[PDB]
Every structure is written in C-alpha cells, then in structure tokens.
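K.L.:
Structure provided below as structure tokens; questions to follow.
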2 protein chains.
Amino acid sequence: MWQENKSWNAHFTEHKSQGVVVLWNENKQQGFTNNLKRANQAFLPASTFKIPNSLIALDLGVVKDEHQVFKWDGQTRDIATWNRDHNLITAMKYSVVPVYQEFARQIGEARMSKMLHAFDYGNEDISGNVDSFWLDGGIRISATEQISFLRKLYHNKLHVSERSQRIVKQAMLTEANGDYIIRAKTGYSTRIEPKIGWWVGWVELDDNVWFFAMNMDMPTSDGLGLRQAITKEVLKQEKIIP
Amino acid sequence: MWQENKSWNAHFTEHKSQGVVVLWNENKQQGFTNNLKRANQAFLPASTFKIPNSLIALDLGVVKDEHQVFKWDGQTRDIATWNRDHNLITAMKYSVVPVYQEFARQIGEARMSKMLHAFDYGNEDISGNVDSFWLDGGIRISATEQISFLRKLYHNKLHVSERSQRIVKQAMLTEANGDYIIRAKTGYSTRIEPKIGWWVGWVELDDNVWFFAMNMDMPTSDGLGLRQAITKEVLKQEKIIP
Ligand SMILES: CCOc1ccccc1N1CCN(c2ncnc(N3CCC(C(=O)O)CC3)n2)CC1
Ligand SMILES: CCOc1ccccc1N1CCN(c2ncnc(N3CCC(C(=O)O)CC3)n2)CC1
Ligand SMILES: [Cl-]
Ligand SMILES: [Cl-]
C-alpha cells in the first residue's frame with residue numbers, strides 16, 4: 001500500500017524547509033511519501049476544511065449554488081481579496097474565511113458534527129467556536145486522512161448529494177492545460193504551533209488520477225507559494241506532470 | 001444589444017486569415033463582433049456538435065457518466081490520439097469523432113431530432129446520415145446561435161437534467177489558471193467547401209463570464225492553432241484576459 005521515497009526530502013531542504021508530500025496512484029492503488037510518520041500526523045485543517053464546509057453548506061441549502069453572491073460585511077480585513085463580494089468559486093479560491101464563518105454559523109454545531117462523522121473526516125471533533133474550530137478549535141486531520149476523504153469525494157461516495165460533490169469539485173479547480181487538471185485547496189494554520197501550510201487535492205491525467213496531500217512548516221506568510229512549488233517538483237520527478 | 005468593432009480584423013489579416021469572433025458580456029447583456037453578417041451566417045457545427053451530442057447521450061443513458069470507457073474498435077485512423085480507449089473527458093479533448101458516431105447511432109434519428117428541437121439548436125435539422133450529419137449533413141448553426149445555446153448550458157436551462165449539463169461543462173474544461181477558466185470546444189468543418197475552424201465556449205472570471213464563438217476560413221490543418229490564438233488576441237485587446 002504505502003512506500004517511503006526519501007529522495008523527495010531534497011525538494012524540501014533546497015528550499016530551507018521541512019514537510020511531507022503524500023501521493024496516491026488511483027489506478028495502481030499505491031501510495032508514496034517522503035515521511036510516513038508526518039504523513040499520518042494530524043494537524044488543524046485550516047482553510048482545507050473549506051472542502052467539507054462547502055459540501056455541507058450545499059447539501060443543506062445554506063449555499064444555493066456556485067453563483068450565489070455573498071457580499072462584503074463592510075469590515076476591512078488584512079487580506080485585500082477578502083474585502084469584496086464573493087461566490088463559492090471565489091471564496092474558495094481566495095480562502096475567504098468570513099464567508100465560510102457565515103456558512104458555519106448557519107450550518108450549526110449539531111449538523112456540522114453529524115456531517116463530519118458521516119464523512120469519516122479526521123478526528124471528527126468540532127470543539128470550539130462553530131465558526132473557527134477548523135482554525136483554532138479541536139479538529140485534526142492527517143495527510144493520509146485528507147487523501148482518504150478526497151478519494152471518496154472524487155468518486156461521489158461521500159454522504160451528500162452527487163450535485164453537492166460535483167459543485168465542490170468544480171470550485172476546487174485550480175489549474176488546467178492540455179497536460180493535466182489540478183483540483184486542490186490551500187490552507188494555512190497559524191493559531192497553533194508549529195504553523196503549518198497545506199495543499200491537498202488531486203491531479204487528473206488522461207488515464208489516471210494522482211491524489212496528493214501536502215503540509216509543511218510555515219513560520220511566516222512569505223513562503224506560502226512553496227506549497228505548490230515543492231508539490232510540483234515532486235510531481236515533475238515522478239513523471240506525473242511534464 | 002450588439003456592436004461592431006472592425007479593429008479585430010487586424011488580428012485576422014495579421015495571420016493572412018478571415019473569419020468572425022463574437023463576444024457576449026453576461027453581466028452587461030451586451031455583444032460584440034467584427035462582422036455582424038458573418039456572425040449570423042450558419043455553418044456546419046463539426047465537432048462543436050459534441051457539446052449537444054454529449055448532453056443528449058448522457059440524458060438518454062447512452063453514456064452513464066464521464067468515467068465510462070469506450071473501447072477503441074481497432075480501426076487505425078489518421079489522428080493518432082483516436083486509436084485508444086477514451087472516456088467522455090478525453091473524447092471531447094481529442095475530438096474523437098468515432099466515439100460520438102457511436103453515441104449518435106445509439107441515440108437514433110427520432111430522439112436526436114426531438115432533442116435538437118427542444119434545444120432550439122441551430123436549424124434543428126439532422127437530415128443526412130444519423131452518425132455524420134453534423135459533419136456533412138443538413139444541420140447549420142451561426143456563431144450567435146452557438147452563444148445563445150451556450151448561455152442556456154451555462155445556466156442549466158436546457159431540457160436535460162442539471163446533472164447532464166454539469167458533466168458536459170466539466171468535460172469542456174480547456175484551460176485554467178489564477179486569471180481565468182476557459183470552457184470550450186474546437187471544431188473543424190472540412191466536408192462542405194467553406195472549410196472553417198470553430199472555437200466556441202466562454203471565459204470564466206471572478207465577477208463575470210464572457211461567452212465567445214468564432215469561426216474562420218481554414219484551408220488546411222496546419223492553421224488550426226489560429227482559432228485559439230486569434231480568439232485570445234481579441235480577449236487580450238478587450239482586456240478580458242491578461
Ligand atoms: C477571519 C477569521 O480569522 C480567524 C479566526 C479564528 C482563528 C484564526 C483566524 N485567522 C487568522 C489569520 N489568518 C490568516 N493568516 C495568514 N494568512 C492567511 N491566509 C488565508 C488562507 C490562505 C491559504 O489557504 O493558504 C493563506 C493566507 N490567513 C486567517 C484566519
Ligand atoms: C470519422 C468520421 O469522419 C468523417 C465523417 C464524415 C465526414 C467527414 C469526416 N471527417 C473528415 C476528417 N476529419 C478531420 N479532418 C481533419 N482534422 C480533423 N480534426 C478533428 C477535429 C479537431 C478539432 O476539433 O479542432 C481538429 C482535427 N478531423 C474528421 C471528420
Ligand atoms: Cl480511458
Ligand atoms: Cl471543472
């Protein structure tokens with residue numbers, strides 16, 4: 001099932017960094033990582049929780065569809081892209097926490113807990129504020145647990161409507177060309193030490209899917225682009241993307 | 001509602017070419033084109049017909065979902081990418097005509113006509129061979145009629161399940177980055193002598209979507225890249241993409 005490829009650690013060291021990348025070959029049903037311990041270490045999901053959060057909001061009509069416009073609340077926050085109107089597509093792309101905080105408050109702590117248990121999502125614990133638990137409450141999920149959750153989403157096997165799963169998979173769209181499609185979601189955990197940067201999703205090829213879950217130590221916000229860069233270098237080495 | 005802009009013809013003449021580009025601003029309900037007459041002249045859809053053909057095949061259950069595998073028949077054809085197994089995603093991406101000819105035979109004359117009428121697609125005429133009418137039969141569609149059709153698809157308004165429409169829009173994914181998403185379909189009309197290349201679809205942006213339909217005279221296969229290139233030079237002049 002799982003296989004440790006120590007050679008990917010060079011992509012972390014050359015960038016003054018430390019972390020884990022986890023890949024899963026869907027056709028062959030084989031997994032790969034540079035660090036199996038860290039691959040199974042559970043962290044706060046941070047904004048990667050926007051994937052299950054959207055699925056719950058959509059199956060509950062808190063979000064009607066991907067074009068509904070939730071406008072700014074007039075409060076200027078420290079990330080410029082947040083201070084405007086958004087839909088599901090753009091709130092996911094720019095990781096607009098206030099929008100999903102409003103979703104969370106509308107979902108409710110009860111329905112949130114039941115749905116995460118149904119998703120088998122991490123430790124299934126929402127202790128804390130209903131609108132911040134994924135950022136500074138009790139929820140914990142590991143890299144291999146992200147892949148397990150993403151594989152069910154890819155196959156429409158989560159305990160929500162197929163429509164909700166298709167919409168969220170649409171909103172996860174990050175990059176596409178004639179070689180590959182990436183559906184993914186970034187995340188940055190800052191409230192609990194050590195600070196952690198996430199990238200989780202998958203790569204669609206013509207005749208295979210490669211799921212990935214990555215996290216790395218991220219002391220400041222200036223190295224956040226290293227999440228995609230390191231992940232891509234592993235993908236280039238494994239001949240997954242050209 | 002419609003405005004002419006002959007500045008765009010410079011992009012055509014720059015490449016010793018001729019054709020039409022039609023843009024539709026969804027927010028403004030406003031349209032633009034370099035040649036109004038040509039914008040409303042009907043042509044064979046060629047492989048742009050794979051958009052409606054896919055919708056009908058999915059709705060009628062000829063295609064179960066975007067993962068079902070259509071086996072190569074073993075007949076070696078001139079386009080190398082056709083000589084392999086395909087699913088709906090890859091059959092669209094590589095314009096695999098033989099796969100869609102099998103769809104059309106399964107759908108059949110009676111159901112194909114009824115669905116095209118319900119779609120109000122072009123002249124709604126499928127006279128000719130059931131498995132080749134979009135390539136050398138009687139169906140005809142204009143650039144502006146393509147947009148009218150695409151707008152209905154985008155809003156899930158066609159007489160097919162929302163699921164059918166969602167799957168075809170996923171299969172139309174062509175290009176995506178941080179700036180825009182392009183969902184489109186190429187086409188190459190070669191059997192009636194006004195031999196033309198098509199590119200129809202739309203560009204998704206954060207706060208808007210720009211529908212487009214273009215066709216140009218295309219004497220050989222070597223100029224096919226000019227469909228996307230000229231279209232993009234127009235989108236970059238209107239500052240629709242960076
Ligand atoms: C409004 C409620 O706020 C909180 C409530 C409760 C706890 C924490 C927050 N804050 C803390 C600050 N934060 C933050 N910091 C740095 N970069 C980013 N970014 C967004 C996520 C991006 C990503 O996904 O990579 C990276 C940049 N976010 C957002 C969450
Ligand atoms: C199998 C049945 O065929 C026929 C039956 C009946 C009439 C015509 C065809 N033929 C003609 C040859 N053809 C063709 N030629 C050149 N390039 C391409 N291409 C595919 C479309 C691509 C595009 O979508 O842009 C461009 C390349 N296709 C496919 C359709
Ligand atoms: Cl396949
Ligand atoms: Cl998509």
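Each residue's number is its place along the chain shown, starting with 1.
Every residue, even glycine, has its Cβ placed from backbone N, Cα and C.
Here the residue is the original one, but Swiss-Prot notes a mutagenesis experiment at this spot, A:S47 to A (Swiss-Prot position 70): Does not alter thermal stability. According to Swiss-Prot, the mutagenesis experiment A:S47 to G (Swiss-Prot position 70) carries the following note: Increases thermal stability. Abolishes hydrolysis of cephalothin and decreases catalytic efficiency about 60-fold with respect to ampicillin. Annotation source Swiss-Prot lists active site, acyl-ester intermediate at A:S47, citing experimental evidence. Feature annotation from Swiss-Prot assigns beta-lactam binding site to A:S47, A:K50, A:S95, A:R227.
Explain the structural surroundings of these features, please.
P.N.:
Within the same chain, residues at least six positions away from A:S47 (mutagenesis position) with a Cβ under 8 Å of its Cβ are A:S95, A:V97, A:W134, A:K185, A:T186, A:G187, A:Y188, A:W198.
Look at A:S47 (mutagenesis position): DSSP puts it in a helix.
In the three-state DSSP scheme, A:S95 (beta-lactam binding site) falls into the coil class.
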K.L.:
Counting across all protein chains shown, how many other Cβ atoms sit within 10 Å of the Cβ of A:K50 (beta-lactam binding site)?
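P.N.:
The Cβ of A:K50 (beta-lactam binding site) has 27 Cβ neighbours within 10 Å.
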K.L.:
Go through the recorded positions A:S47, A:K50, A:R227 and pull out the ones with a Cβ less than 6 angstroms from some atom of ligand 1.
P.N.:
A:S47
K.L.:
So how far apart do the beta-lactam binders A:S47, A:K50, A:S95, A:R227 get, largest Cα to Cα in Å?
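P.N.:
Of all Cα pairs among the recorded beta-lactam binders, the widest measures 17 Å.
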